[PDB]
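Reading through the structure tokens given below for one structure.
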Amino acid sequence: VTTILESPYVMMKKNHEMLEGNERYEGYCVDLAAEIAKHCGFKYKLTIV
Amino acid sequence: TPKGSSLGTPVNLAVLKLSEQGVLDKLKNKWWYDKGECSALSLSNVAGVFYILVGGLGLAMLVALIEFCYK
Amino acid sequence: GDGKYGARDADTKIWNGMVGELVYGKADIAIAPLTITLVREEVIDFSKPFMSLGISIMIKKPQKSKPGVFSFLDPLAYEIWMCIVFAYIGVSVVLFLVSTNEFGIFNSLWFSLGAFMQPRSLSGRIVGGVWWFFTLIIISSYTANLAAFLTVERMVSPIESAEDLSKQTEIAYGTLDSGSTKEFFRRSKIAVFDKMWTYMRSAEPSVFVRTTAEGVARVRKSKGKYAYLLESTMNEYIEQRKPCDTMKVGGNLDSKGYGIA
Amino acid sequence: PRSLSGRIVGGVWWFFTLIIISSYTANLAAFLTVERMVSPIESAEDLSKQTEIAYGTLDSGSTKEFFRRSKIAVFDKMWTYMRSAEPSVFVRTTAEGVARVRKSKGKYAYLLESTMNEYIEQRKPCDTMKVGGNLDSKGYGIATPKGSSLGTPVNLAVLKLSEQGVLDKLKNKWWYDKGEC
Amino acid sequence: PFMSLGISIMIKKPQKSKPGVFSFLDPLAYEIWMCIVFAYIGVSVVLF
Amino acid sequence: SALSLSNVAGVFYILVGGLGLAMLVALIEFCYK
Ligand SMILES: O=c1[nH]c2cc(C(F)(F)F)c(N3CCOCC3)cc2n(CP(=O)(O)O)c1=O
Ligand SMILES: O=c1[nH]c2cc(C(F)(F)F)c(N3CCOCC3)cc2n(CP(=O)(O)O)c1=O
């Protein structure tokens, strides 16, 4: 899943230095992402453009 | 999505399923308003009544200066 | 030994504390403030509640009225008390030039008596009128402004029910970081407590305290700008200790119970 | 004339009265703006510190027998009043007790179960209200025959409903949500 | 138990109505009326 | 919750102070006579 770093859609969470992968980020499109993956059934990893 | 993808149709449907379920509405409320951050006086008003006062002092000081010349 | 009430570590599947010392054979009975929770009633037996409780709200003791003389110099700002005096002596000096070294002292004593507010010389006539129009706006503004302070001072309603906490935000509020109290709001689905959790979940800075003690001091060091939520039993007891600067308000939030186990 | 002596007395007394009659003009506007209310009856210790406002309970019931048997400091004074109160502060039914408060203009307090108290407060015409904390510590329960097979089942199921928040949700439904106030 | 309770007090809510020549003595407090009469006679004794 | 005597009090002291001030300037009046 490609996405842009933009508030409040996709933002770096505060303690991002300690986390890895997908938990690193948070926002609107972030929560939207998983919800899209729920009603379609697939694993995914968010990458910044 | 890339043209003619496998995810094409299902995603399009799945998105609409999220609209009338009000979760798109609720998500906006979460990051826009839910997580968002959002008895005294002044002199500015009183000042406008102060200049007309001194102006009433400067006009009558002029009427004072014209009444002694006539007499 | 451990100083905990009763919990079930999901990992090791081992109970701890008083509730635990019943199960593993150590103790015969438990006489303490033990919460009758379902997770425990399955493994041990409880008596009927020997004290009906719940979650309450600990607010600062509404300090008694009031500040001092400094509430008089507040409606009409200090700067405005000045200009009204400069203009005051600015009028009586204008009137002084409308009327040999002593003849200007009694007239200045007469122009200051005509200044201490309450013939047809068109000069000094329009000075007295404008001044009257000037002092009129000020005293009208003073009455209007002071009325506002005393209007809101009547409006500031004492935080009573928990729904009051949800309706406003001027007085921040939180619970303990970990415990049955905080777990209620996060899990509760009642309209009132829902919004309460939503606010407290994202609240910055931390509305959550580490120890229960950090909550009481936070209500005593906010002068009423902070409220703490906890069990009713611990709450009522706090109000009966020095310096008598905290109080319980409104009804409880839920219906718990302590029982002999 | 311009007697500089009492000239400032006339001047200073004027400032003294300007403020005062303005402070009255102000705070009175607030009195006509908010018009807040107060209820005299706070606690049960407030019922035994006065006599102007009468009070009573049911003639026969647990509520009556409570004060009659109670040996707590405050509650003792309440029963000594009711037993020899003229006229009989004891009403016949619950409806008569509510009607005795609704027709006393606030000179008659009534003591009942806190359950139906809150219900009465949510039935028309929204005149009464519960005041202060409850007097004792009781509780309703599910009753099953001694040695039943439903014993342990229902009991455990009760606790599951409360922690889930079902009971709190249910009481809000038939008291306040479908209430009329 | 499925609902905690006890005995409570029921009272009748007071209406907005409260006539009488008393709510005029309420704003300007009683003590102030005294001193607005004490400083009052304190003025007439100064000028006298 | 009525009207505070605090605020109003401060104006009572500028008064009796002014009364005493012109109980002073009054006393100096009669002197020069
Ligand atoms: O059975 C239990 N009984 C408890 C009884 C009390 C008290 F009120 F003191 F009696 C307290 N507090 C101690 C200090 O913080 C405030 C309340 C905690 C209890 N806990 C832990 P929790 O319910 O998980 O938070 C239990 O488990
Ligand atoms: O088991 C009992 N449960 C009861 C339950 C209720 C109610 F609240 F309606 F559920 C009442 N009220 C009926 C109307 O007046 C107010 C209270 C009385 C009850 N009584 C009789 P008491 O306790 O001897 O007075 C019981 O015995």
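Note that chain C carries Swiss-Prot numbering, so the residues on display, from first to last, are 467-565, 589-607, 614-756.
Per the header of the entry, the method used was X-ray crystallography, 4.5 Å.
For all residues, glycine too, the Cβ spot is worked out from N, Cα and C.
Annotation comment: Swiss-Prot describes C:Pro499, C:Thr501, C:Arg506, C:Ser675, C:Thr676, C:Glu726 as L-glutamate binding site, evidence class experimental evidence. Swiss-Prot lists C:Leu504 to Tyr among its mutagenesis entries, and the accompanying note reads: Promotes dimerization. Strongly reduced desensitization. In Swiss-Prot, the entry for natural variant C:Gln607 to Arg states: In RNA edited version. The structure shown retains the original residue.
Recorded features from Swiss-Prot, shown on the structure.
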| residue | record | CB count, 10 Å |
| --- | --- | --- |
| C:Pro499 | L-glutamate binding site | 15 |
| C:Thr501 | L-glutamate binding site | 19 |
| C:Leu504 | mutagenesis position | 16 |
| C:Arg506 | L-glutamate binding site | 23 |
| C:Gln607 | variant position | 8 |
| C:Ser675 | L-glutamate binding site | 16 |
| C:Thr676 | L-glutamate binding site | 18 |
| C:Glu726 | L-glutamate binding site | 22 |
Cα-Cα distance, maximum over C:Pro499, C:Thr501, C:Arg506, C:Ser675, C:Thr676, C:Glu726, record's L-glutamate binders, Å: 19
For C:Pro499 (L-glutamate binding site), the three-state DSSP class is coil
Measure from the Cα of C:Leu504 (mutagenesis position) to the Cα of every one of the recorded positions C:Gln607, C:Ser675, C:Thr676, C:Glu726, then give the nearest. C:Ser675
Quick test of your reading of the structure: among the recorded positions C:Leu504, C:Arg506, C:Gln607, whose CB sits under 6 A from ligand 1? none
With C:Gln607 (variant position) as the reference Cα, tell me which of the binding-site residues C:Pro499, C:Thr501, C:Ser675, C:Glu726 is the closest one. C:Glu726
Using Cβ atoms only, which of the recorded positions C:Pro499, C:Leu504, C:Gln607 are under 8 Å from chain D? C:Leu504, C:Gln607
